[PDB]
Amino acid sequence: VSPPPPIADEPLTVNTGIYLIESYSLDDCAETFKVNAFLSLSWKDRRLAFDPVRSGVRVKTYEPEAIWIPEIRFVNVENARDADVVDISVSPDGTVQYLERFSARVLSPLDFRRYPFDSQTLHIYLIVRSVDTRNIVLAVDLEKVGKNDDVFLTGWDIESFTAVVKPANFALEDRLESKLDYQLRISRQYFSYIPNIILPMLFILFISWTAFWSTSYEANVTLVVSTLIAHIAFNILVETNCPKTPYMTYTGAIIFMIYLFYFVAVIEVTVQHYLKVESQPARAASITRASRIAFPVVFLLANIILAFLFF
Amino acid sequence: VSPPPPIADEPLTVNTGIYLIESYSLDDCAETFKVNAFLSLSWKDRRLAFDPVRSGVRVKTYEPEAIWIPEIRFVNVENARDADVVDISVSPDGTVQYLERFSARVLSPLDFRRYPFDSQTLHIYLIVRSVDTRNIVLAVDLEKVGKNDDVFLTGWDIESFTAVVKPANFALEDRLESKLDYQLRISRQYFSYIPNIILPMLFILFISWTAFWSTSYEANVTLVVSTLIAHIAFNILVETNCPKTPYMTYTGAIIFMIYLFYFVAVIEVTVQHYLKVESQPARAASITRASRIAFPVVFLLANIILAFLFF
Amino acid sequence: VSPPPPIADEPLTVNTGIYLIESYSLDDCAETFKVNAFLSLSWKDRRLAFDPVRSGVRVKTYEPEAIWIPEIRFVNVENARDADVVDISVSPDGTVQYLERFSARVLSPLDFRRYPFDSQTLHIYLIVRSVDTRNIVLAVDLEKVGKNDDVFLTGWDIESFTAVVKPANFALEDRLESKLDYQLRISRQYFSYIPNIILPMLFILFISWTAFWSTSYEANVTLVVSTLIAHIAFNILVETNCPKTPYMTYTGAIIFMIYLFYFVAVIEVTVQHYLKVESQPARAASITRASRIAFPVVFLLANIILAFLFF
Amino acid sequence: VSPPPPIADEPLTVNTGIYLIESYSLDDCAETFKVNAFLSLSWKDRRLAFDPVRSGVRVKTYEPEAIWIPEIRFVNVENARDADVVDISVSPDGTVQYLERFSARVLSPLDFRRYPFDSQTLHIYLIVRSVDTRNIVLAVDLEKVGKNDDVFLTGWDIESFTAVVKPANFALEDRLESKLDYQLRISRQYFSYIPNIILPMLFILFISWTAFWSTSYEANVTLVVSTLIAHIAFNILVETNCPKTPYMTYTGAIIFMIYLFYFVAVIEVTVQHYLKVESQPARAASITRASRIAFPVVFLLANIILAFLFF
Amino acid sequence: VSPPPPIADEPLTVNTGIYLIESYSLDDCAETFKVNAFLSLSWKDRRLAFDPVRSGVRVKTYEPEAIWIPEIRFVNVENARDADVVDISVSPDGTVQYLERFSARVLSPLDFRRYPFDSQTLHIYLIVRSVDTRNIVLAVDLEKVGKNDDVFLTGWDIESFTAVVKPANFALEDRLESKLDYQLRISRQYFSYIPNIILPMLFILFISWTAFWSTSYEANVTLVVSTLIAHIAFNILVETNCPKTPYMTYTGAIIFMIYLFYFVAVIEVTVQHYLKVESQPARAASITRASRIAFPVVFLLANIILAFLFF
Ligand SMILES: CCC1(CC[Se]C#N)C(=O)NC(=O)NC1=O
Ligand SMILES: CCCCCCCCCCCC
Ligand SMILES: [Cl-]
Ligand SMILES: [Cl-]
Ligand SMILES: [Cl-]
Ligand SMILES: [Cl-]
Ligand SMILES: [Cl-]
Ligand code: NA
Ligand code: NA
Ligand code: NA
Ligand code: NA
């Protein structure tokens, strides 16, 4: 219950590995994800060394309480991980092979600027604090790093689960702290977003555009203002249920542009009727005819400008 | 305590069984279900064998801490199960009869493509990790796999609770792992979905179709656009309260088709009026008369095409 | 720390009592209810019998760890109850009088077919598993069963808290198990249901019926379709916040019937106008006049048919 | 680990005091409030009396396990309080001075009949169960009962925190139980309820009243029915997010009355038009002119009747 | 397991420091924030002093159970913090250097009067209660007060994390209590507020203003009342999801003013039509022409008055 002594003035190397068993509950609002995995740890504690001849065993098993185990913590976790030690195996040279199953709700920022065509890199930061008698440094054993094939996140494609092999060693509260970065790369499954969100939202806008093939101000006011109600009602229906993104998103710019188009279409309908009343039906009919091409063309062009700006 | 020694070079067989006491909280959004059940374990440990004559007992009881018990874990759980050891009984031959009551929130994918006429197979994966001293293999005693008659999930018919007898034995982090798949087959209770969701949604669409028996553009604009608002408002009312399904569902296709029909009906109403105002009432009246049959026929046929594609 | 020995071959009778301190959080969506109560247990253990003369005490008090206590569990709970042992008293004959205060979230199905005039019977199932050396059977001490007068559930009248005195004894995992049924009968007290949900919903329907005293198709389309929107919007306002009931409810049938009446009223308004435009105002006016009586009469009769079917 | 012996046949007096550190999460729907506070207990145990000369200490400190401490519980809590013993000090006469910090979710009924001008008295009931060898009675020293100045509940004015000095001593399951009543008096901050809820709700009603200064049935139908939609939509916006109150509230009566006024205004608009079309414009214009005064006067009077009935 | 003895009659100084690791879950509705941090404590205990020559070590490490550690608690926490002792180091002079990693959901009031241009000061109040044999006072080690550079709150700019070096010493429950205030200053990221909430809300108001360039009462009623519906529907879309603020906010005043403008615009539309129908088109046209300037000017001025009043 004290760290192993150094042979010379070298730090203790704790080789790590994370193997994803299950990944679940990716919360976009909270920017958190719950993960269930193995955490394999390996280090040399020469005090535990033995002769397999005298012992009559080629490997010894210990209880966590019986031996020194490094305090590995996660940097970006809500509460400490719920861990269960699966196995502890000591070889005759004193090499400890530790294995545990943990479940953790990890906090990792998400960038929704390119939503719903966005990709994310989920982080899991391992950390070890160095002690009084010696310094502890983390390492990655790539043979011990991977993910179960059945690992899934509904609406996401799990690209890869890797680790940045080089640790970040730094001083914190007068002690060395070695930090490791485990990355889970995911890309969104945006298929049903076209028929369920985009297409019906465009149909409602297109219905407002039929006021350019009508001279009735009463029918035109009912067209543009009722489609604005239908649009707002449709936005409540497809609402993300997360608090509004403080920054401007791709989908957010399109929806803002759609609100601008309902305002510009009201301005046209109001101008058309005012010119018709103010004995100028030549200008009223020429504006309404221009709008039939101007509205879809300006819309198509502005969407290409946004798509270019965001991608 | 170490694992029991093999008589020959055979692995240790741990006979399992799960008996569902209560099933609750089936979350469609989270794809998780909370279960409370018994987990029975049986294996032979010859070290624990005794003579009932010398001992004066026909069965011995032990505390979990006193004897070797295999570490059985569940693969698809959020956090480790909340377990309470109910009984441990050792017979003179060394047979250990273990029993525990546990509660766990199990993660099981759900396929909503055929919703609300869908059936689901909920999984509970048992797993045991082998040690270096000896290999551990799981077995299913099907007489031990069951469920309480009073077990229920509102809106579902619990068909069966089974296990696939053959375990999935595989290597993971240089050790053998025996995995058992327990299945809970459930089928949805879609009764009230016709009168509460389908019938009122179709009525709103049918009201938009009365514009084919009217020449008033003002009454037709109020018909088709107000029914679109009534439809969107009705969708908000019958909203699933789960984030949108990343894949296209049966119900999702129908609702997309309904949005298309409101757009096509606006196009007709706009064409009818434009042909009437552009001195062509022969073409305007012939289109409106055709729509009276074309709309219900194309709808009925497209539904048959979707029903055929999904089932 | 062994069960008491039988005098003859009789099972151990554990007399139970439950005294409701507080009842709260009745969740209709989850079909669960939280309860805070006393659980009294009484059984005879002749090993604990004493002479009050030699001991100098008429009653002995023990710590739970000092004596044998039967493991009583609840069948229909989410997780095990939060229990705290209040008192353990042993009389000179060996009668143990155990008392504990517990809190538990009990799962009990709810039938909403007669909502909001429904009554429910909430269950709490006690169970004891028999042990190696002897069988354990539950009994009810009616003097120890009851509820605090201040116990309440907002929107419900707590009729009674009783128990089914005869236990359900059966075999489970090769051991006898004795089960007790504790019933809490509650009836809904929703006075405000009529003025807050029914009356405004009927007013919206009655407003659609004013189209029978109007010949204006434009005013009639605005009447029936805007009231349909107002109805749907009112249903969103009075939405139960629980996922839709898989079976058809009383309130559910009325609301379905109301949606049918909005569709039938559109059919009338469409027929009236088509007969008027197709040079038949004799038939148009006779239908509109008939509807003034037919609609309220068919509605009143259909409601009596539903009320008769559900009650 | 036995109660202190009486000098004469007197019960043990346990002096209590609750000091509110933080008050949070007042849930109107659940009728529960989460409180964090100190619980001070004082009682005399002559067995713990000592001579400060021989001991060489003026005060002795003990661990809770070392001495007898009365089992104090709260009656109206969800689960037992989360407690942490802060200090235990024994003076030479045997006086025990116990202090603990606890958090607890207290269940206390709320009366919303006068909402949002309502005041509430939140209760906390301390209770002690008497034992075999002696009776235990609670006492309160109001000098010890208080609250932190920074204690807050958003939207409420915490008037006072007190205790009813006289305990309720009663028999429960053949033992005496002494109960104390702590009371937290709070009154609502209804400031923004006039400009955010009442004022916009009245404006929507007043817009429906402009139909009394119009003869156009088409404009009157659009006025009265669209304001009914705007009212229902506004009620969804200002919805309390708690299930509807089973009893009739003040705000509930006003809103019911507002729904009645939209129905009566439709009846007027329908009568006006029917009298006009049935060659009686003398009666139609006289009703519409009467309504201009009748509607605001009947509204103003009915509100005074409700305000008088509720306050 | 006794506090250290004073050299003279001085109180024990416990030097504190908090180092923010992660900040998450800032709940505006609950006025709580979850934080993960280090808590460093330093105090002198001469009983633990040693000669480094005879002992032969830099610092002596202890288990929390082995030495006296001051009970530091947080004032404004829901439940006690989840703490993990990271390290305890004693230097030759008797200086104890304690370190722990904790997670806590801190309660801190939020002032939304200037929302969404508001800044908040989040508090974490440390407190120590003085003991029998000596008084304990808190201090701040400015070298140990800090925050990780990667600390974030989505939609907020974390300005600073400082501590009020001077503690608040006061009597509580007959004992001295030293309290420290740790402040986390945050300012909101209101960027997407303008295009996502302000601009579409103003467009809906501007559409109602087109009724000043129209004489049609039917088109004007449809303009002002349908935009009121669109506004209310847009408010439901951008609803804060927190229960209503009891005090009047900046955004709250603007939205109240917008509801007043819809009522005043209805009054104009009603007056215009009544003057027109009552043979006075000179006054009707002069009011409608005045409103074209009066409405945007009064709006712009009233907004400047509110902006001045709130900032
Ligand atoms: C309420 C329906 C509405 C106003 C906007 Se739709 C909604 N909500 C209306 O009242 N009058 C119309 O002529 N058309 C409409 O669609
Ligand atoms: C014009 C009718 C608009 C209907 C508004 C419905 C508001 C839905 C609120 C849903 C909360 C999840
Ligand atoms: Cl951790
Ligand atoms: Cl598990
Ligand atoms: Cl239980
Ligand atoms: Cl308690
Ligand atoms: Cl704390
Ligand atoms: Na064991
Ligand atoms: Na026991
Ligand atoms: Na004690
Ligand atoms: Na200690």
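The numbering of chain D matches Swiss-Prot: 47-357, in order.
The header says X-ray crystallography, 3.3 Å.
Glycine is treated like the rest: Cβ placed from N, Cα and C.
According to Swiss-Prot, the mutagenesis experiment D:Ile244 to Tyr carries the following note: Marked gain of function, with a ten-fold shift of the proton dose-response curve towards lower concentrations. Here D:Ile244 (mutagenesis position) comes close to no residue that lies at least six apart in sequence on the same chain with a C-beta under 8 angstroms from its C-beta. DSSP assigns D:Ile244 (mutagenesis position) to a helical segment in the three-state reduction.
Here the residue is the original one, while Swiss-Prot reports the published mutagenesis D:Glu264 to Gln or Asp with the comment Decreases binding affinity of TBA. Annotation for D:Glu264 (mutagenesis position): no spatial neighbours, criterion Cβ-Cβ under 8 Å with sequence separation of six or more. In the three-state DSSP scheme, D:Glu264 (mutagenesis position) falls into the helix class.
D:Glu264 to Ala appears in Swiss-Prot as a mutagenesis experiment; the accompanying note says: Decreases cation selectivity. Decreases the binding affinity of TEA and TBA. Nearly abolishes block by Cd(2+).
In this chain, no residue six or more apart from D:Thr268 (mutagenesis position) has a CB-CB distance below 8 Å. As a published mutagenesis entry, D:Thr268 to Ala appears in Swiss-Prot alongside the note: Increases the binding affinity of TBA. Weakens block by Cd(2+).
For D:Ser272 (mutagenesis position), the number of other Cβ atoms no farther than 10 Å from its own Cβ, over all displayed protein chains, is 24. Classification of D:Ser272 (mutagenesis position) by DSSP places it within a helix. Among the sequence features in Swiss-Prot, the mutagenesis site D:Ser272 to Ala is noted as follows: Increases the binding affinity of TBA.
Annotation of the published mutagenesis D:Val284 to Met in Swiss-Prot: Displays an increased sensitivity to propofol but not to desflurane; the original residue is retained in the structure shown. In the three-state DSSP scheme, D:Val284 (mutagenesis position) falls into the coil class.
One mutagenesis experiment catalogued in Swiss-Prot, D:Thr297 to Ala, is accompanied by this note: Marked gain of function, with a ten-fold shift of the proton dose-response curve towards lower concentrations. Also shows slower apparent rate constants for activation and deactivation. Displays an increased sensitivity to propofol but a decreased sensitivity to desflurane. Its Cβ taken as reference, D:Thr297 (mutagenesis position) is surrounded by 22 other Cβ atoms within 10 Å in the chains shown.
Taking the Cα atom of each, D:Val284 (mutagenesis position) and D:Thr297 (mutagenesis position) are about 12 angstrom apart.
Counting in whole angstrom, D:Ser272 (mutagenesis position) lies 23 from D:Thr297 (mutagenesis position) by their C-alpha atoms. With an 8 Å limit on C-beta distances, the mutagenesis positions from D:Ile244, D:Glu264, D:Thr268, D:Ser272, D:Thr297 that reach chain E are D:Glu264, D:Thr268, D:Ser272.
Secondary structure from DSSP puts D:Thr297 (mutagenesis position) in a helix. Using a CB-CB cutoff of under 8 Å against chain C, the mutagenesis positions that qualify from D:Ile244, D:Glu264, D:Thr268, D:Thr297 are D:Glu264, D:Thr268. Less than 6 Å separates the Cβ from ligand 1 in the case of D:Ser272, drawn from the mutagenesis positions D:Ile244, D:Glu264, D:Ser272, D:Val284, D:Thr297 in sequence order.
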